Amino acid sequence: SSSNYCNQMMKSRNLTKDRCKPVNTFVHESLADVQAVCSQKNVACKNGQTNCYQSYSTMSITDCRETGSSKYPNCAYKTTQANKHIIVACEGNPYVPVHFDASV
Amino acid sequence: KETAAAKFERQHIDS
């Protein structure tokens, strides 16, 4: 519940105001550069469907994962920063990211 | 209310 980036951003973005979400990834890239991944390398999603795409380059990402001691209302996260390729599932028109499948 | 694309942005983009 106290001031590291993940506790702060999970609350501000309305992920932990009414529950503790176990994991979430934030991508520190411009929205249009993340939207550009939907026309990059097509791959299978973890679920086997094929509307997933992997970024050609690594992107700056922060992984937020609940500690073993986190309990609503006191959600607590471990913050891990990394540069990884992201895999997103895309839908619609415009064909835009709707789910974050993984980082690699 | 929020589309799936809007929800992705709110939950995962921090430009």
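Using the numbering of Swiss-Prot, the residues shown for chain A are 47-150, in order.
Just so it is clear, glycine is given a Cβ too, placed from its N, Cα and C backbone atoms.
As annotated by Swiss-Prot, active site, proton donor applies to A:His145. A:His145 (mutagenesis position) has a Cβ environment of 18 other Cβ atoms inside 10 Å. Under the three-state DSSP scheme, A:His145 (mutagenesis position) falls in the strand class.
What Swiss-Prot says about the mutagenesis result for A:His145 to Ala is this: Loss of activity.
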